Amino acid sequence: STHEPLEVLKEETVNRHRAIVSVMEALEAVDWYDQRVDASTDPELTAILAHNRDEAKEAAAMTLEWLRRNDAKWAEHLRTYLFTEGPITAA
Amino acid sequence: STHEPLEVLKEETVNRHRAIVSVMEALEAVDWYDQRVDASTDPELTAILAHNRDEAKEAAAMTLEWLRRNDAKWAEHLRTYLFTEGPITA
Amino acid sequence: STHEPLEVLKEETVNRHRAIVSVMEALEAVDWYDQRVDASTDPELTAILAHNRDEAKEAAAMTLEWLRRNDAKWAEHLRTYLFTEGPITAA
Amino acid sequence: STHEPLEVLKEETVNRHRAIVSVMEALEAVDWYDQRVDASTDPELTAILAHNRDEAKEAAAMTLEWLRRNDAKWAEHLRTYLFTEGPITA
Amino acid sequence: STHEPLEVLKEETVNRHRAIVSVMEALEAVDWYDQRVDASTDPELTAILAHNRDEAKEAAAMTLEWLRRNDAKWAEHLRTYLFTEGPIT
Amino acid sequence: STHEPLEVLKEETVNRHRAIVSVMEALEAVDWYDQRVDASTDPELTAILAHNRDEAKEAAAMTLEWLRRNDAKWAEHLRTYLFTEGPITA
Amino acid sequence: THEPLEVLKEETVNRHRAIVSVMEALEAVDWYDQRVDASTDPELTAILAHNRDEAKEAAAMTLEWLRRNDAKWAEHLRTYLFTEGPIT
Amino acid sequence: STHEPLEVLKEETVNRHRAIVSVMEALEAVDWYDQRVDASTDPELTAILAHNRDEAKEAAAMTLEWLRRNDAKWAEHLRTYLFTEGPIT
Amino acid sequence: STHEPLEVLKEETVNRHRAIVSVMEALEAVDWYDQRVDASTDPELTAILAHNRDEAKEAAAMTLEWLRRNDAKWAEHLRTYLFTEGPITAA
Amino acid sequence: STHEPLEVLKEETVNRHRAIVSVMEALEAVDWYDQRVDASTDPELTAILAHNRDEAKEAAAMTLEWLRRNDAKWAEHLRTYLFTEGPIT
Ligand SMILES: [Mg+2]
Ligand SMILES: [Mg+2]
Ligand SMILES: [Mg+2]
Ligand SMILES: [Mg+2]
Ligand SMILES: [Mg+2]
Ligand SMILES: [Mg+2]
Ligand SMILES: [Mg+2]
Ligand SMILES: [Mg+2]
Ligand SMILES: [Mg+2]
Ligand SMILES: [Mg+2]
C-alpha cells in the first residue's frame, strides 16, 4: 500500500504510514456517515449511521494520539493548535 | 466533491466536509513526503521534501482544531485521547 | 453516489443503498485494519488498530440488521445461513 | 489484492480477506441491481435483474456465515444485533 | 452511470447499457471468484466461492440472452460462434 | 493483472481470466460506442462508431464461445438460456 | 467530459467522442497484444490476436475522421506519417 | 505499469506498449486542452492552451508513425484509411 | 471537473483551476516520458519520447508563467525560489 | 510509485520523479483549497484554507527550483517564460 518500496523505508516510517491511513479512513467515514445522516429518510438507519459516525471520530482521535506520541513534529504542531482560542492561523 | 446531493445537506455538514477532506489531503501528503525522504538519494531534494512534510502536519493540525471547535463529538474524543499517558485504548 | 439518477429511484431503494454501502465501507475497514494488525511492528498501534477493527465489525452488524428488517429477501437469506452447522452450501 | 504484503499476514487473515471482499462485491451488486430494477423500462430485463439481485443477497449471506464461524468478534457482534426487535443502537 | 447524457440517448440504448454492465459485473465476479477458489486455503470457503462463481455465470448467461433477443447484431454474432465446432479463428 | 498472485493460480484459470476480461472490455466498448452513436451529431463519425460497436460484439461473441468450450458451467449455463423462447428466468 | 457541456463547442464534443474512441482502441490493442504474448492456450491466442488487429483498424478509421475534421491533425499527420529517416 | 507481468512479455511488446500509452496520453491532453480553450474566460490562457493542444497533436502523430514502422498491421490499416476520400467505412 | 460546484466559484478561480491542472498533466507527462526514455531499448522510440518530454516541460513553463502573472502569491513565492543559489529551504 | 521498474531507472530519473510528483501534489492542493476558499460559508475555516493554499504554492516553488537546478531543459524553458511580459506564445 506504500508508494515507495518497503526495503528503502525505515520501519518507523511504515508504522506511521499505517497510522496515518487509518486516520484518513476514519475521517472519510466521519464525512460520509454524516452526509448520509443529513440525507436519510429512515430515522432508524439515521441513528445507526450517526452512532457509527461518532465511533469513527473516536478511532481517529486514538490513532492521532499515537502519531503525536511517535512523531516530534506532530507533537509540536498538535500542541500549538489543539485546544486553543483566538485565530487558528496565528497560534 | 460530496457523496450525497448538496440540496439535502445542511450548511454545517458541507463546511465540515471541506475541513475533513482537507485534513485527509494533508495527512496523505505527510505520508507520501516522509516515504520520499527515506527514499530520496539527493540531500537537497530530501531537505525540501522533509520541510514541506512538516508544513503539511501543521496544515492538518490547524484544520483539526477547527473541527474541534465546530463539532461536539470531535471536541469530546480529541479531549479524551490527546496529550495523555498510558495505554491509549484505556 | 447512486448509479441511476435519484428521480427514478424509490426512496426505500435509496435508503437501502445508503445502508449497503455503509456495510461495504465497514467491511473494508475490518479487512484493512486486520491486515495492519498482522503487519504492525508497534504493539501500541496494533492495540488501537484491533480495537477499531472490531468497532467496524459492530457497525457492519447493526446496519445488516437494518437491511434485514427492511428487505424481505435479506431476511430470508440471512435466516437460512446465519447461525447454522455443517456445510454452508448444504443449508 | 491485499494492502499489506502476503508474507507478514497470517493465513487466516488472508482467507478472511477473501471472504470480506467477496461479501463486499456481493453487496455492491445487490445495490446496483436494485437501482436498475427501479429504472429499467423493459420488464423482461427487470425480471432478470431482480432475480440475480437476490442470488447476490444469498451469496453475501453464505459468506457472512463463514465469517461468523471463523472470527470470534463477527460471531459476537452478529449475535448481538441480528434477528432482534426494537431499537438497533440499544 | 452512462457516459453520454440521458436526454440524448435512446431508451433502448439505456436498457442495453443496463444489461451490458450487469453482464460485465457478473463476468468480473466469475473471474475473481474463480481465482479465490484456486488461492483459498480454507476448503469450506472454497466451496462457497465456487458455488457463487457458478451462480455468477448463470446471471451472465441470462442477461446475454436478453441482449441477444433485443439487439439484431448480438443475435447475428452470437449465432455465428456459440455452440460451433472448428477454429474460432 | 490478476487479483490473486500467479504462482497460486492454475494456468487454465489464468487463461480464462484473460478471456473473461477481454469479453468485459469488449462489452464496455459496445456500450460506450452505442451511447456515442446516439449522441453524435456528425453522421460520418456516427457510421464509424456503429461499425466498431458491432465489431466489439463479435470479439465478445468469439471469446464467449471459447469460454463455453473451456468451462463446464459456462457450457451448461449458456446452453440453458441462449437461443431459447419464453421467459428467461427459467 | 472535463468541462460541463454548456460551455463547450459542439465541434469539440464530437472530436472528444472520436478521441476517446481512439484511446480506448489503442488501449485494447495494447492489452490484447500483451495477452497474446502471455497466453498459453493457442485457440485463445488466435482470438486475441484477431481482435487486436480489428482494434487497430477501428483506431485507424477514427483517426482518418479526426484528420478530415481538424486542421492541425491533418497538418501533423501529413508531416510524419508514411515517411523515412529520423522521425525527429 | 503493464497489464501482464514483465517477465512473460517480449521487449517488442513492451516498447509498443510505451508507444501506445504515450499516444493515449497525448490524445487525452489534446481533448482536455481543447475543452479548456472553449471554457476559458482569459484570452491569454486560452492562447497558451491552444498552442499546447496542438503540440500534443504533433506528439501523437510522431509516435503514431513509429507504430506504423514497427507493426505490420498498423502499417496496413493506417495505409487503408489515412488521407483518403469518400465514406471511411 | 471541479471539486466544488461551479455556481459557487469565482470565474478567476476556475480559470486558475484550468491552468493548474494543465501544469499537473504536463508535469506527469514529463515524468512518465522520462521513465520511458530510461527504459526503452529502441533509440528511434527513445528520441521521440525525449523530444516530447521536453515539449511538455515547455508547456508546463508557459502555463506556470500565466499563473505567475494572475496570482500574487504564485508571483511572490516563485520570485523567492526560482533562479537562486544556495540552500533552497533557506531562501 | 514509478511506472517503469526501479531497476531500469537511473537514480536521478527517480529523484526527478519524486520531485515532479511532489510539485503535482502541491498544485492539486492549491486548487482544491482555493475552490473551498470560494465555497466555504465559515470564515474561520476559509482563513485556514487560504493559509494552507499559499503554503502549498510555496512548496511547489521550492521543488520547482530543485528541478530547475537538476534538469537542463527545465532550466532553459523556465528561463524563457518566467518573469516575462508580453504574449506568452
Ligand atoms: Mg468507541
Ligand atoms: Mg480513556
Ligand atoms: Mg437490499
Ligand atoms: Mg459501538
Ligand atoms: Mg440460489
Ligand atoms: Mg441459480
Ligand atoms: Mg470481424
Ligand atoms: Mg474490420
Ligand atoms: Mg513542436
Ligand atoms: Mg515547444
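Just so it is clear, chain E uses Swiss-Prot numbers, and the residues here are 7-95, in order.
Structure method, as recorded: X-ray crystallography, 2.2 Å.
A Cβ is built for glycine as well, from the same backbone N, Cα and C atoms used for every other residue.
The DSSP secondary structure for E:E31 (mutagenesis position) is helix. Neighbour count (other Cβ atoms within 10 Å of the Cβ, all protein chains): 23 for E:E31 (mutagenesis position). For E:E31, E:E34, the entry in Swiss-Prot reads Ca(2+) binding site, with the evidence type experimental evidence.
Looking at Swiss-Prot, you'll find the mutagenesis E:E31 to A noted as follows: Altered oligomeric state in solution (decamers, tetramers and dimers), partial liganding of metal at this site. Increased ferroxidase activity, alone and encapsulated.
Residues near E:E34 (mutagenesis position) in space but far in sequence (CB under 8 A, at least 6 apart, same chain): none are found. In Swiss-Prot, a mutagenesis experiment is listed as E:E34 to A, annotated with the note Altered oligomeric state in solution (decamers and dimers), no metal ligand at this site. Increased ferroxidase activity, alone and encapsulated.
Here Swiss-Prot describes E:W38 to A or G as a published mutagenesis experiment; the accompanying note says: Less stable oligomerization, cannot obtain crystals. Increased ferroxidase activity, alone and encapsulated. Secondary structure from DSSP puts E:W38 (mutagenesis position) in a helix. Residue density at E:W38 (mutagenesis position): 23 other Cβ atoms are found within 10 A of its Cβ, drawing on all protein chains shown.
A Cα-Cα distance of 11 Å separates E:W38 (mutagenesis position) from E:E31 (mutagenesis position).
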